[PDB]
Amino acid sequence: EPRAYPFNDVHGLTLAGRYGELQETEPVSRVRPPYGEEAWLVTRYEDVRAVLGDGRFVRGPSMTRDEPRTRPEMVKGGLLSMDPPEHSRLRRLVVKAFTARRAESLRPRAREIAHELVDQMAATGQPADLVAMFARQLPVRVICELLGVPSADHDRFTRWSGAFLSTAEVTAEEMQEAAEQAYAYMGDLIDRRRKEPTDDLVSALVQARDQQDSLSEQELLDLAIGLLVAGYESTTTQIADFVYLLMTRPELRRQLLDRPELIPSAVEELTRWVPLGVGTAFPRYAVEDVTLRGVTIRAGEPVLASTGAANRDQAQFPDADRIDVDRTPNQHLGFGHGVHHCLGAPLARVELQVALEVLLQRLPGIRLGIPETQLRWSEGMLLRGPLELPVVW
Ligand SMILES: CC[C@H]1OC(=O)/C=C/[C@H](C)[C@@H](O[C@@H]2O[C@H](C)C[C@H](N(C)C)[C@H]2O)[C@@H](C)C[C@@H](C)C(=O)/C=C/C=C/[C@@H]1CO[C@@H]1O[C@H](C)[C@@H](O)[C@@H](OC)[C@H]1OC
Ligand code: HEM
């Protein structure tokens, strides 16, 4: 009876056509992913705005059941390991200090990284790899800038987080360094912020409270490794997908070269197109019974939400599986809904905007150095993108 999930696959890039056809020809499925119990899988805009938007669907039971997912280990760390009110106490806090203004006040250093990453490319000669020489190297530097970390240790962090990244190639002898020294260095820096507050993100996170609650050393060390390793994974891979789209679409590479003022509308339309790697948000449980499309959801039963496919619903968007960058204003679902969203987007807006901007400011002659399919791919089993991306100018 159940169907085998994922319907997307680690070797691909768009929303898999059998996924976008079962969103029309079976609009809610029973699924077995590769790890966890059986689940329902929800596909349509107003069904996923519905199941990630009523207070009897929640994450909290995932903490005592083996949860329906695409990878072997359980969700143990960071806010998606957590449930209300205990999640609300954490999210009310991180939204006061992970601000959209501070994201804005990073764009001058993220461009100054970015222009320097194209100056060192230029000085290295061609072909170059644009993931190793750009999409891997823009987050970790901005993200260490955002924490107020000295430049001379951004080298370690690349190599540190890189030995935990699926989008990078460092050995377990560096995980052996990273596990020994990196949590200790952020502790060393968290202790600095307790000692003396400063304009950095860690400082705001020792000063900000939810009502009068304090984010403790372990809580701020946890968030921060997840930012500098998970969020890093996320924006490296999202950038290498996107700038591999700029390498392979020549009419848009000339369109943005022609109209840099259109770049935020293309980022927003590329954002409304995001199939969210595997196609779904992690599993929520109905804590009491609830009917949906004439079939009963049971007390204590898991629903997956296909948010990346529901960002591509033909009955929400025109030709919804494709892009049209002439669409504006725009709105989107490939990041979750109501209290069930990703944290990152105010940062990843500045990355996604800078990362198209200053490439076409600084070396717009750039293109893909190969026959256009002949790359090596990122297979970590939540997100999809290239591992290497050759380029010539
Ligand atoms: C395949 C992509 C993921 O790769 C991974 O999930 C990589 C995980 C590696 C194998 C980590 O191993 C264990 O991961 C568990 C999820 C948590 C566990 N601790 C933290 C409780 C951890 O020991 C190790 C070796 C690396 C450390 C630094 C780690 O926690 C890294 C997480 C990286 C997450 C990557 C990004 O995905 C994030 O996965 C989480 C399970 C989600 O809850 C969400 O996190 C915000 C998702 O974001 C896209
Ligand atoms: C670059 C694009 C990004 C992508 C593709 C991505 C993707 C993911 C996914 C698939 C989830 C789980 C969705 C769910 O089931 O709720 C998630 C949640 C989350 N991500 Fe993102 N993310 C991105 C950027 C960021 C950044 C930059 C950060 C660093 C601050 C971050 C932090 C988180 C956190 C903390 C959660 C849990 C949210 C909560 O439940 O409160 N992400 N991410």
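By the numbers in Swiss-Prot, the shown part of chain A spans 5-397.
We read in the header that solution NMR was used to get this structure.
Placed from the backbone N, Cα and C atoms, the Cβ positions cover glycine too.
Annotation source Swiss-Prot lists substrate binding site at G81. Counting Cβ atoms from all protein chains shown, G81 (substrate binding site) has 15 others lying within 10 Å of its own Cβ. According to its DSSP assignment, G81 (substrate binding site) is coil.
Residues annotated as heme binding site in Swiss-Prot, with experimental evidence given as evidence: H91, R95, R288, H344, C346. Sequence-distant neighbours of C346 (heme binding site): residues of the same chain at least 6 apart with a C-beta under 8 Å from its C-beta are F339, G340.
Counting Cβ atoms from all protein chains shown, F286 (mutagenesis position) has 18 others lying within 10 Å of its own Cβ. According to Swiss-Prot, the mutagenesis experiment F286 to A or V carries this note: Decrease in catalytic activity.
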List, in residue order, those binding-site residues out of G81, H91, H344, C346 with a Cβ under 6 Å from any atom belonging to ligand 1.
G81
Counting Cβ atoms within 10 Å across all protein chains shown, which of the binding-site residues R95, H344 comes out on top?
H344
Using the Cβ centroid of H91, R95, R288, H344, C346 as the reference point for the heme site, which residues of the same chain not in that list have Cβ within 8 Å?
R63, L83, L84, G340, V343, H345
Rounded Cα-Cα span from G81 (substrate binding site) to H344 (heme binding site), Å:
16
Residues among the recorded positions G81, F286, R288 that border ligand 2 - Cβ under 6 angstroms, in sequence order:
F286
According to DSSP, folded down to helix, strand and coil, what is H91 (heme binding site)?
helix
